[PDB]
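Structure record follows, encoded as structure tokens.
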Amino acid sequence: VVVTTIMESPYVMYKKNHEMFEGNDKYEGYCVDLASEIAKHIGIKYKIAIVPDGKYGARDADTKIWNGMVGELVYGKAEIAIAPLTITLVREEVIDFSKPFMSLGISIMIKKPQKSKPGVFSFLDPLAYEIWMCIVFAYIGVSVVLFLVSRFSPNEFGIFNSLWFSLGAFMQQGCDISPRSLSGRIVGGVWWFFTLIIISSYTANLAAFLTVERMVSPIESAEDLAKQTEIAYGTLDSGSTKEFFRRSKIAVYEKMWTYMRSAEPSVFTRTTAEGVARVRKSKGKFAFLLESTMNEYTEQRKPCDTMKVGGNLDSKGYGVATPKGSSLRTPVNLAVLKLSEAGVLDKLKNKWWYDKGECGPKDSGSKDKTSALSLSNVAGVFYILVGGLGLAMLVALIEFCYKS
Amino acid sequence: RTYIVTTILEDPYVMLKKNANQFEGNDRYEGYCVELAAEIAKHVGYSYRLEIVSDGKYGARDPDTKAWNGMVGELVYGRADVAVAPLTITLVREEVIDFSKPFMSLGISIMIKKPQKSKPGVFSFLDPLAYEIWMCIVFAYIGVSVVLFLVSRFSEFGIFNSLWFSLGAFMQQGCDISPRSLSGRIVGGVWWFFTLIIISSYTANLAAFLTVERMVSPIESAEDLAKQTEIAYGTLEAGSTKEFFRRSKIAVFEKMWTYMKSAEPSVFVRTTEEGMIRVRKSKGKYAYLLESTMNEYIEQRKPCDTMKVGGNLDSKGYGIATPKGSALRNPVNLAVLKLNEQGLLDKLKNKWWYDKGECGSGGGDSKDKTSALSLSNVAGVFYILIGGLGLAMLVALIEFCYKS
Amino acid sequence: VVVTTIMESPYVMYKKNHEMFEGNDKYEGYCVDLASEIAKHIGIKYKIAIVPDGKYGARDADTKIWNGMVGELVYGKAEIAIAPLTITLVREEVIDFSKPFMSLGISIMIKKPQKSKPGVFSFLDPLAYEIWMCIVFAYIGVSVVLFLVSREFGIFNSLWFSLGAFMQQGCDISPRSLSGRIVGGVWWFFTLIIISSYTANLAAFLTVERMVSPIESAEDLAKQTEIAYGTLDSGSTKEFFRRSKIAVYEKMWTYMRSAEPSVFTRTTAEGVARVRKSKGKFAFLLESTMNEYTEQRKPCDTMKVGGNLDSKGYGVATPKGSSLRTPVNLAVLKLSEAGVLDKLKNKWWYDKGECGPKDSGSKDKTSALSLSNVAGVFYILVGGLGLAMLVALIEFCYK
Amino acid sequence: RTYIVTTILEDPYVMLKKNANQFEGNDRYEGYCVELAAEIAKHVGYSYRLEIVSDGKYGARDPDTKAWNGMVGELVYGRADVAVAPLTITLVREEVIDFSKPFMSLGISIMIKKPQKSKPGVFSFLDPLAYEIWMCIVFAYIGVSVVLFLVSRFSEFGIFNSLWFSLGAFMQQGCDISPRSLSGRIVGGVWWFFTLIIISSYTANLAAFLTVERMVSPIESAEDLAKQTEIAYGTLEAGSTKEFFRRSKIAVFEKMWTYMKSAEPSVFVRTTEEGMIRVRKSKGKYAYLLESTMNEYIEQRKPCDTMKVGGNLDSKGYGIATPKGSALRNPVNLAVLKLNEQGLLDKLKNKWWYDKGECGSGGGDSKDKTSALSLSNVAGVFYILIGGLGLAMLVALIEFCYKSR
Amino acid sequence: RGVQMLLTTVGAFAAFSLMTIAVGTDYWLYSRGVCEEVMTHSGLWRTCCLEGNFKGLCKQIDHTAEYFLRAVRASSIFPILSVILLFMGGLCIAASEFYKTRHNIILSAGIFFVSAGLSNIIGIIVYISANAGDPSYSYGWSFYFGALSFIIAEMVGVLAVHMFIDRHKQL
Amino acid sequence: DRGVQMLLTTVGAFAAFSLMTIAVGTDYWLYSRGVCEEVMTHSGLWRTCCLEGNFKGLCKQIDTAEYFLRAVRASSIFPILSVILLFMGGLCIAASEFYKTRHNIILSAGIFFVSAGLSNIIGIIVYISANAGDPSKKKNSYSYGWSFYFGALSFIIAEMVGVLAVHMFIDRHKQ
Ligand SMILES: O=c1[nH]c2cc(C(F)(F)F)c(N3CCOCC3)cc2n(CP(=O)(O)O)c1=O
Ligand SMILES: O=c1[nH]c2cc(C(F)(F)F)c(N3CCOCC3)cc2n(CP(=O)(O)O)c1=O
Ligand SMILES: O=c1[nH]c2cc(C(F)(F)F)c(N3CCOCC3)cc2n(CP(=O)(O)O)c1=O
């Protein structure tokens, strides 16, 4: 009995380095343990031989030869193979496949953000956006009504005095002299009430903003990813994902393909290692597209900077390949089905995928990072400071030129 | 000859047109399954006549005291060859017949109601306090206003001056006129102390409410639902969900299974539509697990108040029944895998599950969570601003009428 | 083999389906399942019987007989006793005991810890008392300094200036001395910084609403507190407290002997009913298993165990001259070592419970602020207003 | 006849006297075990003379060449009738000889360092705003002060009035120096806006810092340890604790057993002493998971930085070893049960574990748990304020110069 | 200035009528309570449920700083003294409108009346504090008459201090 | 007593000139711990170099509401405009100390001193925004160097001259 397994896949791991625990079980992983489990289930001799082709499987129909595990099975040197192998049109007609033990997904991934350091938008982040315009409109209106009360109703206050009175009214400090009337007291009181409610709401809002943090994702779906058109995207230079994107039928996928058509900075990455290095180097743009299993494998790797958004662009699965029909095809099919129905396959999957990872142990977020008000949250505050003081000096100079 | 295709009466796949009457004959059914049957008959080449199973049940091949019936029962009896219908892959229906290929992936998942909270207007302004406290502070303000006026008349100033000084004292303002005598000075001091303590308390309460409102844990995946222990969950008494829960192996799913077996929320469901009704009527206090296919069908066809959350708990597939010793086993497998890989099946799924759905979730964009205020609670600030402008126009018009 | 057991609520209970089956498969819990496990371990047919007397097992010390399980095994009625039975000095010369498979002792229990609602203390619930003593001391000091360094600022004008500075307001009049400006600025800065700190502390207190453990958390704190304490009428706890030489329990014994005689209760149900009606009253000292049973029942209000005191063992009883004594000893040792009594204990006393809120904390809505946190302000407000109008009347009538 | 008892010293049983070996021998033994041996010899009547352990260990099953060692190995291989030194209950110990009764119980318990922290003084004032922001706002305050003087004297109202208005503006207090021109008014307004947003941001950050500092809770029980992150913990290797962890099958116990099974850090250590010393060296995140008895012993040691937290995970017990068929098996069982009931064992535990401890004699040393800003953190402001007031007093004397010199 | 004294007289008489309606009858307790949720009512010396399981009966109810506030909130002795002090305030206002040449004692009567008003304020707020202290109550359209009693007290006070302002011109 | 005041203004301006020259000459701004690894690197506004490491001896030049500030940080346009306006202020106060008849000269001097304060604030705020604006920056940080303190002292003597010369403006205006 000969079984093949590609070592260049996230399904095997070396035991120590070499000449330690020597023998037959030199590789430990998902696929080899599944093979051992089914061999204990039905009775199958254990083998260690690996095809020197390297590729999982390909159809070189131009030369009428099959390369990889599927070619090694169809020409004949083995009968049982456990490896990550996709199922396609040309592979089924030559080699029958069993039921898929694991579902495959294709998804986009982005780099985990670090922080946001904008300019005036730092101070603009709380208390929304339109509230500023509405409160400036309210300030102008209350200044107009105060000027009308002071002038039309029965004084020594012009438009500048009225706007200064309204500005000091907005800032819970007081005034130099009261209008001393029964009319202005109520409007001054309601304006003071509104501005103190606004200031208390701002303080509470910033306290709630700073006590906890959420890190909302910039994107949530592939449709929104295509619609935003601000982050670079690259699938792969060639392979199953590129072929699926080049020959898709869903309406948004043709738009996505035309977006790849007008790609300037060489989004076609030669190797997946270069792609993950590029997406882990720069977080501002260049989000990647990759298979779900490889993304989940990179989710538990020492850099610990990656996050998927969910959603499966394409659905397929990994199956067990056997050469033609024999007395072992039905046996291995029922063995795979029985192991898939039972949780033992899921037990092995969860164990080997979560016990080998350390990045996901710190789930959600870490609350032990507070420090103080660094300049990131203060850059807006001091930028509005420098703008206000510069504009105040400028208007002081022009008002001196106007009057004195 | 003329071949037959048997189809189970299932809601999300095949529809018997409610009009009945005309269009009877070949086009008696419109839906996913009949379209797939027409496509496979046009591809491999035969004529199909629709049939309905007698007992109306899926059936199984359990080793009971005979009395075998169902879809596989009528397949093995002789009067059935091709069954284009949904069919879960199970070991009890594999020992006699084999399936071709899972065209789509099945997965059990939790379903949740839509969390919708509409913040009121002027009611939301008094939300970060008790209305008794607002009544207390306003009535204490007017009481200390008249008391301050009488003690100033006892130990220059009028009713308007008294109101101005009292409200400016109420809300941390300076004044041009001085509170003469030590008695008036200490009244002003103690009432300033009260307004400072009450403004600090109000700001603290608003900060606490916003902190507890933002710091919330939405339910995702299964671990969060397992360790929240606040929302009821359950499945059917019998079916694939009960079989999967009985054979759990993972520690977290073992905890979920023993929590379900504790019978604190029980199952409380007979038909899954009744579970959908009771989870709509639970106002988010209950949750229910069911298949992703029917969950998507509920989220589309029913009014948009329920959807899915989290990933699939397990990997499962579909299939079409084929005879053990017929010539219609391999070509149908090759053609259905061709349709699955090409994406025409994906196109039909998109057409039947995204186009003819009276829901704006997939037909329009969602709402972006920008945090801070969103014209919901500050909307109440704008309605008390509307009250403020009402008081301002009231006092201005009544003053002009009094002078008139 | 035949075994007798005593109907004890946290060890054996009647099943809901009483009419489904009668016999061996009629009970569920710690005792009967442990008996089934050890019987399957050695290999024997076993039957379950109830005690005819109901006694826990003690010597009457006058007729030289035993009533209960020890009385039945001594007089030849049962050759094994899987029912729980504590190890005492009197129950060794007539009966044999195995190694203790459970550890129990006398533990404290209090009522439900809830948030208090004081009237005056809620005005300054955060911060402390010395903080406001020092702020008043600093207020008087800065008033005196400002009055002395400015020489219109008399013995009332400077006081008014400092008081206005204490609540974020300026003043109508300002001095012409830079010393006064400096002292007013630093006092304004201190007032603003302490008001900000107080407001933030109140916000944190209101947003956590965390309940702190009461004073009754240790025996030393139990002896130093004014709260009441109680125990059972006559039993293992009473026998332990009758004779002591540890120099920490004699004070507790004198506290029992000097307080009201209401501290003694007949049954544990009456005791939990008596402690349930008041947040304070008398905290009790009772068995650890009784506390663990009561903390996982439908009234999920009191679930406080506190510190662990005393040592006691629960063991299986076997008669003298039995060939299975070594067999049952090695059996209970194997179950204690490999671990299935602890697994069943976790599955039954912890996993099987009316509420699971003790496993993980939950967040509750803080609701409205109510008025208890504000009621203390109105009292000093009306008191200061009354003092002010009385002094105004006196000053205007006299001067 | 004189009876020899096998005694092995770890802590604090057979510790030798501080006067070296100037005494007569066996009479120079002080501890819990030797006092219990003297009492149990006086109860029924025999000799309590100690014996020297041959191997210095406790003994193991030793599947190679069978045999036995330790105290139980000396007991089974003749020349021993009474064993006083404590030893754990194990199946291989029971399959050869039998115990009497566990005189006092124990269990494996979690061990953490005592949380010790001190609030700062003037440095506590710069917690929620760091120190660069304070310098920036102070220098901006003097800049806007000289700018306000420029616009007041360019567009009374001297430098003194400008400082008055700026100092009133920095705390939103106001002043009576109101210029006729709108320029100084708008300068004051924008400076009011700046100082108010600084005050609001400071309040927000101090509230957030206090909430996040006080919200965290100390570790307790075992479930919180199971869901704990970023803190290391484990047990030793040469001991029965690892065997008990491996033999457990409870879902939570097997859960964290699988958690530290992939021991990426140095979870397993060799000896208790070296592990304790390296915990002292680290003192930020580690737990040793030792027995409750030795943990209670080491929390009474000289450094006084260790404490007992949580409960016992199991119900292990001690026992005094006796040979099978001897005449000193049942009377010693009756007498040890009598002393266990009498509470004399509790008295000996109190005197040799809480009274003779030179450090930490009073366990209730810090239990107020003041969850508010006491006079340790905010009173540092009271320092700098009085320092500022002292500065005020200092400038007062130089202003006294401006008054009189 | 006859309008001023007739306004004081009509305000005092209206305050008499509405405060008698407020304190005399048994109408002020609405809450989600159990007397089985049925209509309940508190009172000055007794508590009564109009319908339900307590029909035809009207039961005489029972019950340093904490003890004092509990006694004031439960026994309601201080509200009794406050409404009786309102009665003497109304009687001395009647004496004031009978003795129109009373320069200082009319002002003293005003001070006594506003003192009774603030005493009623402190009483009703400690009452609702004790109502909120039960777990660890709304306007009953007669507790609304108590609120209107506060409003009419403030109104008669402000028109009174308006006519002492008129007295400043008169004197 | 105006000769001592004008001498104080002159010596303050000379101190400001000396501080500006040693700022544009030396590179003691920040005692940063970077690479040449956390090692003492003279991070400069105009010249950044090192003292330790394997690459010691060779160093080079450094480099809708963020692009302008980034270009300001890269080009150092505001410190350059600041030192030019200090040069202009020195020239104008030299004209004031040589020519007493003119009056607008000290108006220009006061405007130049105040704009020096403005430009110094802008420069220091863009410098601390460049230093503290990155979340990546690194076990140790902060601990500003000596030239930050020299710039602070230049700012303090800037209010000193901007108070005393403006007081001289007030007294010459009232006389
Ligand atoms: O049968 C096939 N099975 C495959 C399985 C895997 C995976 F399981 F993820 F390892 C991958 N990885 C994709 C990501 O980078 C590493 C290799 C490639 C596969 N390919 C080549 P494709 O045609 O480029 O997809 C096949 O042909
Ligand atoms: O040794 C003894 N151990 C005991 C242990 C328990 C239990 F808690 F169940 F474990 C009890 N239960 C207390 C609650 O009511 C049912 C009996 C009684 C015990 N008694 C009888 P006492 O003489 O009344 O103390 C003993 O003597
Ligand atoms: O019988 C036994 N009795 C033991 C008694 C003790 C203790 F009392 F605590 F001194 C200890 N200590 C454990 C902590 O470090 C110091 C030694 C070990 C014992 N062991 C070996 P284990 O396999 O480590 O339990 C036994 O075999």
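Residue numbering for chain D follows Swiss-Prot, covering 407-561, 584-833 in order.
Technique stated in the header: electron microscopy, 4.2 Å.
Cβ from N, Cα, C; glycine included.
Classification of D:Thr669 (L-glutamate binding site) by DSSP places it within a helix. Sequence annotations record features per position, and here Swiss-Prot assigns L-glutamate binding site to D:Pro492, D:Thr494, D:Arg499, D:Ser668, D:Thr669, D:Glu719.
D:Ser645 (mutagenesis position) falls outside any helix or strand according to DSSP and counts as coil. For D:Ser645 to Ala, Swiss-Prot lists a mutagenesis experiment annotated as follows: No effect on phosphorylation by CaMK2.
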Cβ contacts of D:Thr494 (L-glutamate binding site) (under 8 Å, same chain, 6 or more positions away): D:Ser668, D:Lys744, D:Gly745, D:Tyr746
Anchor-to-anchor distance, in angstrom and between Cα atoms, for D:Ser561 and D:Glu584 with 22 residues unmodelled between: 14
Near chain A - the recorded positions D:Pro492, D:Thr494, D:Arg499, D:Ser645, D:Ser668, D:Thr669, filtered by Cβ distance under 8 Å: none
Local backbone state of D:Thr494 (L-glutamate binding site), from DSSP in three classes: coil
Spatial neighbours, same chain, of D:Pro492 (L-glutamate binding site) - Cβ under 8 Å, 6+ residues apart: D:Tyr419, D:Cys439, D:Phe509, D:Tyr746, D:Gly747, D:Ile748
Rounded to the nearest Å - Cα separation of D:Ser645 (mutagenesis position) and D:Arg499 (L-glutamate binding site): 42
Conformational class of D:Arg499 (L-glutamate binding site) under the three-state DSSP mapping: helix
Residue among the recorded positions D:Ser645, D:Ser668, D:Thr669 whose Cβ has the most other Cβ atoms within 10 Å: D:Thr669
Most distant Cα pair in Å, residues D:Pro492, D:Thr494, D:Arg499, D:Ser668, D:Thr669, D:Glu719 binding L-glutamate: 19
Listed recorded positions with Cβ under 6 Å from ligand 3, out of D:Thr494, D:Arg499, D:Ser645, D:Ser668, D:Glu719: D:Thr494, D:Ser668, D:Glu719
Spatial neighbours of D:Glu719 (L-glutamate binding site) that are distant in sequence (at least 6 apart) but have CB under 8 A: D:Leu512, D:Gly513, D:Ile514, D:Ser515, D:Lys744
Neighbour tally for D:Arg499 (L-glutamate binding site), based on other Cβ positions within 10 Å of its Cβ: 22
